[PDB]
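**Q** This is the structure I have questions about; it appears just below.
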Amino acid sequence: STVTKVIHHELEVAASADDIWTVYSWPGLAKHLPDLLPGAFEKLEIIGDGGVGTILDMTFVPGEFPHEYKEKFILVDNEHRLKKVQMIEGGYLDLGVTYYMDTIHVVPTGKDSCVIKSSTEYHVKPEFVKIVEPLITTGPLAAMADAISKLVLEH
Ligand SMILES: COc1ccc(CCNCCc2ccc(O)c(O)c2)cc1
């Protein structure tokens, strides 16, 4: 057995869903993640063209937990503006977690408005629930949402 946990974040953004989705689905996004989020990375290696199936090997500078993990783009759905990115090696998988999936859904609210609905689902062995609970937060998805919003809006 494992236990399933799901955590959620929303950001309202004063830009269209189309504009926001342009950035989340840009095939160059992975390779530019260090520009988008400066000072995070020690190393970033990308296998793939940025579309579905791309693997990102991410190593973070000392003092960051986790230190390294591999991520894979599982879904990049233009019709529903839905992105799924799986932690496939390392990271929380070395802390009793057997499944880790980030979902990002860009939902239109108005002509020039949308909500970025980010969530994390993980499956954890029961004896590890207490250990991973404070470590797995929406922090990284909220950081990405904040930075994408700012990149679209700010002049
Ligand atoms: C420094 O920036 C980071 C951004 C996000 C994370 C969490 C893992 N990423 C989950 C969603 C995601 C990851 C990579 C992508 O290229 C992407 O488009 C979407 C880590 C670091």
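Residues 40-194, in that order, are what chain A shows, numbered as in Swiss-Prot.
If you're wondering, the header gives X-ray crystallography, 1.9 Å.
Just so you know, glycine gets a Cβ as well, placed from its N, Cα and C.
The following feature annotations were taken from Swiss-Prot:
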ACT_SITE  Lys122  active site, proton donor
BINDING   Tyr108, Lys109, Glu110  dopamine binding site
BINDING   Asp141  (4-hydroxyphenyl)acetaldehyde binding site
MUTAGEN   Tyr108 to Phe  Partial loss of activity
MUTAGEN   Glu110 to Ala  Partial loss of activity
MUTAGEN   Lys122 to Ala  Loss of activity
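Structural setting of the listed features?
**A** The DSSP secondary structure for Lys122 (mutagenesis position) is strand. Sequence-distant contacts of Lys122 (mutagenesis position), defined as residues of its own chain at least six apart whose C-beta falls under 8 angstroms from its C-beta, comprise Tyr63, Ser64, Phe112, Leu114, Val115, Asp116, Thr142, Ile143, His144.
Mapped onto three states, the DSSP output places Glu110 (mutagenesis position) in strand.
Less than 8 angstroms from the CB of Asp141 ((4-hydroxyphenyl)acetaldehyde binding site) sit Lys123, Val124, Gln125, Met126, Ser157, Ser158, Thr159, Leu180, each of them six or more residues away in the same chain.
Listed in sequence order, the residues of the same chain lying 6 or more apart from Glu110 (mutagenesis position) and placing their CB within less than 8 Å of its CB are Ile94, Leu95, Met97, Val124, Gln125, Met126, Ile127.
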**Q** Please go through the recorded positions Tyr108, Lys109, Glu110 one by one and keep those whose C-beta falls under 6 A from any atom of ligand 1; give the result in sequence order.
**A** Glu110
**Q** Specify the secondary structure state of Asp141 ((4-hydroxyphenyl)acetaldehyde binding site) as given by DSSP, simplified to three classes.
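**A** Its secondary structure by DSSP: strand.
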**Q** By a simple count, how many Cβ atoms lie within 10 Å of the Cβ of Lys109 (dopamine binding site), its own Cβ left out?
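**A** The Cβ of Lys109 (dopamine binding site) has 17 Cβ neighbours within 10 Å.
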